[PDB]
Amino acid sequence: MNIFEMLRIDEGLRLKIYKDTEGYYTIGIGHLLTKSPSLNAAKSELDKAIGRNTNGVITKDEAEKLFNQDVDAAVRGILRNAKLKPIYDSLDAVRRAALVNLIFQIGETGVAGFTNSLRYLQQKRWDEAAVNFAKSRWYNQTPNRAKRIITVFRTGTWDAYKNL
Ligand SMILES: [Cl-]
Ligand SMILES: [Cl-]
Ligand SMILES: [K+]
């Protein structure tokens, strides 16, 4: 198991523009295209992303391409976040992956309300952070996925992703 496989399990793989759980235009492996309700706009974003005139459908390889970029950028931004880096730095590999996954999903803006949960992680108070993470819109709107992420934050093992 690793961040790519993990996120690959959580976001799936779709080669054609689709709407995510929030109803936004996305493609590939959870690659958000825009929060705009306009399909054209989404398609434009796609075109900008891939670097060609696609008409909403991409190849597997392309999809993977944007996914690599996505993971990398997420990590990179966590590292540029003064509030985030310390957290990340304090965690073991598995847990870090959970953190990247979370940010890949909700973004820094998203991660912004997790202050208290992040702190419990920092203090290595696993169970408490776990309870805390659950009290959030994030958990409420994507409870299955949240639950896995949370088990990883709590346990430090990939058990939750075993068998998926
Ligand atoms: Cl992009
Ligand atoms: Cl879910
Ligand atoms: K998805």
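Including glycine, each Cβ sits where the backbone N, Cα and C put it.
Long-range neighbours of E11 (mutagenesis position) (same chain, six or more residues apart, CB within less than 8 Å of its CB): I29, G30. One entry in Swiss-Prot concerns the mutagenesis experiment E11 to Q. Its note says: Complete loss of activity.
One mutagenesis experiment named in Swiss-Prot is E11 to N, and its note says Loss of 84% of enzymatic activity.
For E11 to A, F, H, M or N, Swiss-Prot lists a mutagenesis experiment annotated as follows: Complete loss of enzymatic activity.
Positions annotated as active site, proton donor/acceptor by Swiss-Prot: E11 (among others). Under the DSSP three-state reduction, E11 (mutagenesis position) is assigned to helix.
Long-range Cβ contacts of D20 (mutagenesis position) within its own chain (separation 6+, distance under 8 Å): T26, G30, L32. Recorded in Swiss-Prot as a mutagenesis result, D20 to C carries the remark: Nearly no effet on specific enzymatic activity.
Quoting Swiss-Prot on the mutagenesis of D20 to E or Q: Loss of 99% of enzymatic activity.
For the published mutagenesis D20 to A, N, S or T, Swiss-Prot gives the following note: Complete loss of enzymatic activity.
Residues annotated as active site, proton donor/acceptor in Swiss-Prot, with experimental evidence given as evidence: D20 (among others).
Here Swiss-Prot describes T26 to H as a published mutagenesis experiment; the accompanying note says: Facilitates transglycosylation more effectively than hydrolysis; covalently bound substrate. Under the DSSP three-state reduction, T26 (mutagenesis position) is assigned to strand.
Swiss-Prot gives this note for the published mutagenesis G30 to F: Almost complete loss of enzymatic activity. The enzyme is destabilized by 1.5 kcal/mol. For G30 (mutagenesis position), the count of additional Cβ atoms within 10 Å of its Cβ stands at 22 [all protein chains shown].
Looking at Swiss-Prot, you'll find the mutagenesis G30 to A noted as follows: Almost complete loss of enzymatic activity.
Just so you know, the Cβ of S117 (mutagenesis position) picks up 24 other Cβ atoms within 10 Å once every protein chain is counted. The substrate binding site annotation in Swiss-Prot covers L32, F104, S117, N132.
According to Swiss-Prot, the experimentally introduced change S117 to I is described as follows: 500-fold decrease in enzymatic activity.
The annotation that Swiss-Prot gives for the mutagenesis experiment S117 to F reads: 10-fold decrease in enzymatic activity.
Looking at Swiss-Prot, the entry for mutagenesis of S117 to V says: 50-fold decrease in enzymatic activity. According to DSSP, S117 (mutagenesis position) sits within a helical segment.
Experimental mutagenesis at this site is recorded by Swiss-Prot as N132 to M or F, annotated: 2-fold decrease in enzymatic activity. Residues within less than 8 Å, Cβ to Cβ, of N132 (mutagenesis position) and separated from it by at least 6 positions along the same chain comprise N116, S117, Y120.
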If you count the C-beta atoms lying within 10 Å of each candidate's C-beta, which of the recorded positions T26, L32, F104 ends up with the smallest number?
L32
Please report the three-state DSSP label of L32 (substrate binding site).
strand
